[PDB]
Every structure is written in C-alpha cells, then in structure tokens.
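Since the structure comes first, as structure tokens, the remarks are kept for the end.
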Amino acid sequence: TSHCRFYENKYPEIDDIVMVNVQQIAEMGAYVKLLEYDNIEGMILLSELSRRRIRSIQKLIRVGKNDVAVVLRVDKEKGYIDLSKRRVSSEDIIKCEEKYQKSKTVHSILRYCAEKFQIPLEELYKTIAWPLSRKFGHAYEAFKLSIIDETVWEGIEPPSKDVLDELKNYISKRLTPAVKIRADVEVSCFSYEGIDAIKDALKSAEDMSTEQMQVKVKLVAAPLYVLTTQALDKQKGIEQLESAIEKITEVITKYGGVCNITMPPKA
Amino acid sequence: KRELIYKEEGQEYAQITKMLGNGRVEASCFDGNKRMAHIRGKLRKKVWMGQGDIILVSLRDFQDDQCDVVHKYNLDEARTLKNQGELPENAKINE
Amino acid sequence: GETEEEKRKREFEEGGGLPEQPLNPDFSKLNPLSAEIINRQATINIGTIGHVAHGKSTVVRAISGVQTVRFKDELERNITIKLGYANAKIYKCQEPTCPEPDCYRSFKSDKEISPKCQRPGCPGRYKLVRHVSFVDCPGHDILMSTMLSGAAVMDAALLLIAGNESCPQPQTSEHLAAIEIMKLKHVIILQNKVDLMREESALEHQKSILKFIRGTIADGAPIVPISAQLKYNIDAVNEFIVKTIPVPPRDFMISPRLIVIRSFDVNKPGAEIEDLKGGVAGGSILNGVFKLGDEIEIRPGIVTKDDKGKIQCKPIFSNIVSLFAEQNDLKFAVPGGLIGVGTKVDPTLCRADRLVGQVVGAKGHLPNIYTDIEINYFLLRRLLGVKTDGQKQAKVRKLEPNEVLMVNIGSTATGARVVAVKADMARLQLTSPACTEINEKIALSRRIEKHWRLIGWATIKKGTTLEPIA
Amino acid sequence: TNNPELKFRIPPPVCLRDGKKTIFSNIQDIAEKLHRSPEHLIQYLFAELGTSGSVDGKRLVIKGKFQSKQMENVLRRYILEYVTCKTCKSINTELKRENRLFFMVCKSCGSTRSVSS
RNA sequence: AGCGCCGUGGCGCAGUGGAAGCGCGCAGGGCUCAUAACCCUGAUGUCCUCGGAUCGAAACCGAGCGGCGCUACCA
Ligand SMILES: Nc1nc2c(ncn2[C@@H]2O[C@H](COP(=O)(O)OP(=O)(O)CP(=O)(O)O)[C@@H](O)[C@H]2O)c(=O)[nH]1
Ligand SMILES: [Mg+2]
C-alpha cells in the first residue's frame, strides 16, 4: 500500500512550498492532489495559475503530471487547501523540485520494507524516518550517512530489528554510488634526473593506496600528471593527495628540478 | 476548362526566374537567355504571376533585350505542354 | 595461399634481414658506406625546399614511404613548425641486363639488405648503395628559423618548383640563397607539376628555370621532371642523388658534438608510471660518434634570470640511455644523421618547444656560451621573398644600432640587438644564450614587412664568454 | 599511355516546387554523377540551408519555398570544395576516413586533402 | 592516444532510476471579410550497442561503437 505523509503532520503549513499532481480542471481552476504532503486535495483558481496572461488553459496545466506549488491558506477542520503556482520565483522552483525529489526517493525504500513486512507505512515513517529527519534535516541524508556510518541508527526504536537488517540490505543495494577526487600536478623540472624521480614519486604515491581507497597517478601529459582516487568519506582523499604532493616535492627538491601544484584535490 | 494557347512566330514560352519590382519580371526564355519582361495590360492586376510558373511572352523585333508577358499557364497547360514538348525538356518545372 | 605478411617476412629473412650492430668494432676502419653503418643508419642528410602549398612531404613520402605526420589540429592542413623526417634506403640492381634508369629503387628503412628486383623479368637482387635521411622543411614566409636551422643540418638539397603557377616564386629563391649561405652547393631541381602541363608549357617553364639560375652560386644543378602524387620517376632521382652528391669529408677524428633541433618526450598516456622511458633530444650530429653509456651535457641548458635580471646558464648534464636512429636500437651513431638521443633528461624539459636549436657537448670538451658576439656580416642588394607589383625589389638597408634581428647561429634561435655597425663588422648582444664551438655558420634576418626576412650572412670571430655555473 | 582520355557532367538541376514544398527528385542522379554518397550531400544541404527534410523513394522533400538559383549555387560551391579536387582537376576523389576527422582522399592521383567544415 | 561529454520524434533540450517525453517544426480544423500572430487536435521513436545488479531500466555500472572539446602528436 502506497500512502502516508512525507513530512511531520498531515496538513500543509502556511506559506510553505509543495509539488502537486494535477488530475482535473472544472471551471474555476484545478483542485489537485499533493505529492509533497499526504494525499488530500487543494485548489488553484484561475487568478493564481499563470504568471503570463491566461492564454493556454490546458497547455500549461497538462492534466496528469506534476508541478511546483505554494500553499497560501489552510482550513484545519476539514482538509481544504488554498494553493497557487504563479507565486514561486525562478530561484525558488529549483529548491522546490529538489525537496520533492528527496521526499519521493525516501518514500520508495520504506514502501518496499512496509510491503515486505506488512507494516503500515505510517508506522515506519513514525519510527525511523521522522527522527532521522529531525536529527539530520532530511532522511535521505540520513540514509547516505547510514551507508557510511552505522551510528545514525543508534537512538531509533525500530518496530523490529529485521526491518533494520533488510533496510541495511536494500539501502546498500539501492543507494550505492565514493566520489572521485582528482588533481593535477605540474612538473616544471629542468633537471638531470627526472624520469627516475617520477618513478620513485609514483612508487611512494601508490604505496599509500589503502584497501578501501586506491591512489593512481595516471599519465596524460609530460608536465601535467593527473591524480585519481575514490574517496568514500570525501574527507580522506584530500589528505592522502596532499601526502602525495609532499612526497613529490620531497623527491624533486633534491634531484635538482622544480615541481608545482596546478589543481589541488577536489571532488 | 478554357483551352490552352500555342506559340506564334515571335511569341515564345518562358519561366519567371524571379519577379521584379514596380511591375516588371525577369523571364528565362526557353531559348538560352535571361530576358527582362514587362507585365502587360489585360494581365497586370487580374491574373497574378507567381515566381516559378511557365508563361508566354511576346518578343519585340526592335528590342531583343526586353519583352512583354502575354499569357500565363497555370501549371496545367504547362505540364501538358512539357508532355507535348513545346519547350526544352531539361528545365522541368512542376509542383 | 600464403598471407602477404608471411611472404614479406620470408622475403625479409631471404633479403639479408636487419643485422645487429657490433658492440665494439674497429672504428678508424669504419667508412660511412660500411655494412655495419649503412644497413641501419642514414649517413647523408637530404632536404626539400619550396614555396608553401605545393607538396614536399608528398614527394618525400613518395620517395621513401615514411610519413611526416603533420600534427597539431590546425597544423594538419595549413603549415607545420617542426621538420618532417623519413628514412630512405637507396637500392640499385646488380644485374647489368636491366636498364640503368630503373635500376635504382628507394625503400623504407625496415627493408632487408637485398630485396628482390620488382621489375618484371629481373631475378637479380638489390644492393644498398647508401642510406639517406630526409629533412622536410616547411616553406612558409612566417616560418624562417626552422628553415635556416635545417639548412644548417642539411648536406644536400632538392628544390621544388610548380609547373602551372608563376615561374619566379620568391620563396624558392630565398631557400636556394639560404642554402648557398650555409655552404651547400649540391642541389637537384624538380618540376613538381608536369602532368597538368603541355609539351611547350613545360619547355617554357624549364627555360624560365634556367633563366633564373644564372647569377646564383650553384650553376650546374641537374633538373628533374618528377611526379609527387603519380609516384613515377624516383629511380632516376635516386640515381641523381647517388651521382651528384658524394660524401662530405667526415671522419672520427673530430671532437664529439651534437646539435638538438627538435625535442621529444617519451610519455605514453594511459600506461602506468612504473614503466616509463627517458627524455629524447632529436639532434643532428655533424661531428662526433656517440655510443651507449656516454655522459653528455646541453651547454646553453637552463636559462634563468637572477633577481637583478642577469642571465644564468646551467648546463644540462645527461647520461645517454639510448641512441635511436633509423628503425632499430643501435650501439654507435654515425655523425651526419638525425638521431634521437634518449637520455635520462627530465621529460618535461622535452615537452614541445624546449630543446630546439641547442648545442650539446660530450664529456671531454667545454664549449663557451657568449653574451656578446661580434660578427663579420655581409648583405645582398635586394630582398628575397617579397613580391613587388611591377617595381624595384626591396633593397637591404644597413644595420641600425639597438635593433632586434633574428640571428640563427647554425641552429640556435636568438634575437640579437646591435651595439654598433662597422664596414664589415658588427656587435650583437643576445637575450637567449648561444654557444660557439668553432665558427658556426650564421644567417641574419630583420623585421620590415611584419615577419622576418633574410638579409645576408655572418660569422662569429670573437665574443664575450660566460663561464657556466656547475 | 595510361590516361589517353586526358567535369562537364553535372546534371541539369530539376527543382520541383510544390507551393510551400520543394522536391529534389534527381538527387540520386547528381549523387551518382559526382561520386558522393547522398547522405553527405543531404547533410551539406542542411548545413548550407537551415532546414530539415525527408528522403523517399532517391528523392528529397523539404517543405519550403526556395529557388533553383540557390540550389544551383550551393551545388556549384559543393562541387568546388567537395566534388572537385583543388590540387588537380579531377572527379575521381571520394569521401573516406583516416583519427576521427573526415578525410576525403583522391583516387586519380592519391592526394591527401580534407574538406569537412 | 588518454581525459570531459553526448548518443532524440524532423531539429533542439530533458530527467535518469515507476518505463514515451515539451518547444520549434508539419497536417488538420478553430478566430478573421481575408493573410499573418494566436487557439486547440494528430501521425511518426531501437533516448547508440552488448551485458550485469534490480519487483523495474532508456535510467546505476562495466566493454564495446560512433560524434565531439581539450591535453598533445607526446623517440
Ligand atoms: N597535382 C599535384 N598535387 C600535388 C603534388 N604534390 C603535392 N600535391 C598536393 O599539394 C598539396 C600540398 O601538400 P603538402 O605536402 O602538405 O605541402 P607542404 O610542403 O607540407 C606546405 P609548406 O610548403 O608550407 O611546408 C597536397 O594536397 C598535395 O597532395 C603534385 O605533384 N601534383
Ligand atoms: Mg612537413
């Protein structure tokens, strides 16, 4: 069963942003379902629909598909939402769609777990998802940390640890990327021995390649040597590559040549 | 369906290469020349000539540089004439 | 049903193959035509000159078969800066029965000692007359330095003149004059376009060619009708190369030297660094025989400016790791042939335009870098390479103090400033260092019509030397 | 002896103008009478002319109003820089490929030229 | 050669993960006395190729093809 909210409460809050799907347009506008919050209806009448003049009615609404949305008023008695689409700036729409993408992605994994264990999705959101969104600002970042760090789950009360185990499995299978850190070293030598210096330099550099993080200095050009590695925490590659820089400078400051840094380590 | 008209001893078929301003046209005559033609009377502002359409143009004995359009073929008498072969058939013009 | 490659391999083993050079042969008895020398190295440097966009790499590729690459995106089509190279082995048939004009046959460097005669009905085998190197020189107005450097490297010359186009092309005249400057009096003339010309138009072109070459130092240069694309009349050109060019006097007595003209870095991308190669100086050796395991230093070397702006020169010492010539790795290298000296010199020191025009000395000699060079110069009366629309040719003006002139001392590309001008003598101060060994043939050019134009000749007789820092 | 014969063979361009539509039905004849594949000729047509069209059967249909003057001019320019070799007056040259750039090469002589832009 | 990309419905873009997308095109009718602007509605695609994970790939990735921008012709 696919249902349940993505955020804390069921009702949208005042002056927030959502992204809604359109299904139907009767006369005054489109009262449509929301895909960022829950599944209730909320209306956009024609005055707050098109920023441009109201020329194309069906072309800009495209019944059946999704679009950014902004909530103006909430009726917290029955489930009626007043909503608009003109009033989302060009800067805003991108963060709107990013938040929707994140909320949609976090939904499917817990959907799988709920289907497998026959637990209501509401329960999974209440137990694991909502405290993660409180801890980390958002649950997808919580799952990204869960791939890296097992501690983010410590403090949550699962409905069953089997949910935890199969969720570990499905997150490791589904959410798997380890960003590549690359850099560029400029060899500016005018010296006597430089080839053997480079051989020793890469020997020292690749000797630091760990089991989980492997550094290779590929050749693309004579002065420009490109350094490639895969950092899983995105916080060790910089230091290992600065270690490679220290190695290369120590090697070539005594053979007689000069070497310089063009592009430091970066994601 | 009005009957077509054939050529007579100084009036020859041509093709508008491109129509000129102020009431003139340039007609590639089917003799090898890119002559200049005037849109005549009886034909000025009732039968509109479109660029790329076979026409009849009267030569003038005392000017071979310029001539004057006479009759227009609405691409049907034109295709029939091409079938009969009243013009050099290398320059085939059709819709 | 034998594959073509199997047939070629069998012909190669039957043809004598490619011998391996003895590791220590008796040197004073080594002549430039000896088998240990001739079957694996090019001993005579042969160059091609002409106006832009007529085809010189085309002629050389038709002759030998080794392509000149013509690299660098934009430079695949318009012009090239580096020289083009190609190894040609000149083979002549031993059989007197086959007529002499088609006896000769030029082949690639990989060919055997004695390939069979491809003329139908001729069972005799070929004999290697001589191995020659080809120095393709970009004939453009913008590019002056490399032409003069190669002409210094050159030993004999081939001038190319087109048929249908104008007869007195000025670039051909300029290159012929530059060749006359640097003591090269062996040139053979080729008419590149004859197929598109009539029997009388070709005769008129030949008469114009003869009319052009009357006041030049070279007088009896043979003239050859050739086809670059049609690939015909090459055996005759091989015959003319054999006959009109003998071996320049060159023995092993002279002290060792070298002149780097191009600079190659051996760094194949994609491969791991644990398996690399050294840096290569592409050099002409006009004197000295170099072996494996020889220490050699690039005299002008590292050019630096101190905090005061003074010029310091750190000579580039180097151990020779390999001497690659022609096709195979060879122990000894014959002076008078383009060779890649692959030393342990830093690969970035040899990236593209670093070792171009630089003198190098083997251990046991100390050439001197000069800051001041006083020259004995001489000029011509009219410029070459300029097309005047029906008027007098541009007349060379005398030198002015404090002026930048392109002075090519052999290969060394330097832009000198004039301190004073005399009746026959001048003084030049150089920004980029140049070293002098004996005299070195020098060419002079100035900037008048935008780009450099050759003016005359000069020779260093004295100068101020800078003792290198070791 | 080798070439006792030693182009005046360009087809008369039949531009077939159907109102807002244009038909070049002879395009196969030009493509075979200049030894160029019709694909490259159509690409050059849609490079000099900023439109798009369909190929049917051999024939090119482009919904646009255009004169035989400009078709003839573009054909002549293409022949000048593609069909006709610049170094030698010949038509035997054909389109081939030498790393990834298009390198048309000659057959009558064997030259190495490039015309791609 | 390696890298940074790309692989289209006629052309251009796009998400890549739930699986045919929009404008520009063009055909048709609509407004108009009438044309253009503008309305609306269509018939067409191996989202390049082989695989592997996946409930699911056009999408995540590899092993390959073609087109590219550099690095640079890199004995
Ligand atoms: N008809 C004809 N074309 C030739 C002949 N020789 C060369 N060509 C052509 O002329 C053109 C120029 O060839 P190319 O070798 O690149 O000239 P280049 O010497 O490298 C240019 P630069 O003189 O500045 O160095 C080529 O297309 C070539 O095929 C010839 O003998 N006859
Ligand atoms: Mg060249």
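Chain A is numbered as in Swiss-Prot, which gives 3-179, 181-270 for the residues shown.
Any Cβ shown, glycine's included, is placed from N, Cα and C.
What Swiss-Prot records for A:17-88 is domain 'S1 motif'.
Under the heading of mutagenesis, Swiss-Prot lists A:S52 to A and annotates it as follows: Inhibits derepression of GCN4 expression in amino acid, purine, and glucose-starved cells. Same-chain residues at least 6 positions away in sequence with a Cβ under 8 Å from that of A:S52 (mutagenesis position) are, in sequence order, A:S58, A:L62, A:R88.
Quoting Swiss-Prot on the mutagenesis of A:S52 to D: Weakly impairs derepression of GCN4 expression in amino acid-starved cells. When secondary structure is read from DSSP and collapsed to three states, A:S52 (mutagenesis position) falls in the coil class.
According to its DSSP assignment, A:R64 (mutagenesis position) is coil. Quoted from Swiss-Prot, the note attached to the mutagenesis of A:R64 to A states: Alters the binding mode to the eIF2B complex; when associated with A-87.
In the three-state DSSP assignment, the secondary structure recorded for A:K87 (mutagenesis position) is coil. The note that Swiss-Prot attaches to the published mutagenesis A:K87 to A is: Alters the binding mode to the eIF2B complex; when associated with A-64.
Among the sequence features in Swiss-Prot, the mutagenesis site A:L205 to E is noted as follows: Abolishes binding to the eIF2 complex alpha subunit GCD11. Summarising the environment of A:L205 (mutagenesis position), the number of other Cβ atoms within 10 Å of its Cβ, over all protein chains shown, is 25.
Under the DSSP three-state reduction, A:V220 (mutagenesis position) is assigned to strand. Mutagenesis annotation in Swiss-Prot: A:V220 to E, described as Abolishes binding to the eIF2 complex alpha subunit GCD11. Does not affect its interaction with CDC123; the structure shown retains the original residue.
Among the mutagenesis positions A:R64, A:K87, A:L205, the residue whose Cα lies closest in space to that of A:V220 (mutagenesis position) is A:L205. Shown in sequence order, A:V24 are the residues of the chain, 6+ apart in sequence, with a C-beta less than 8 angstroms from the C-beta of A:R64 (mutagenesis position). Across the structure, A:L205 (mutagenesis position) and A:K87 (mutagenesis position) are spaced 57 Å apart at their Cα atoms. Contact with chain C, taken as any Cβ pair under 8 Å, is found for the mutagenesis positions A:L205, A:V220 out of A:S52, A:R64, A:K87, A:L205, A:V220. There are 23 other Cβ atoms within 10 Å of the Cβ belonging to A:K87 (mutagenesis position). A sphere of 10 angstroms centred on the C-beta of A:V220 (mutagenesis position) encloses 21 other C-beta atoms.
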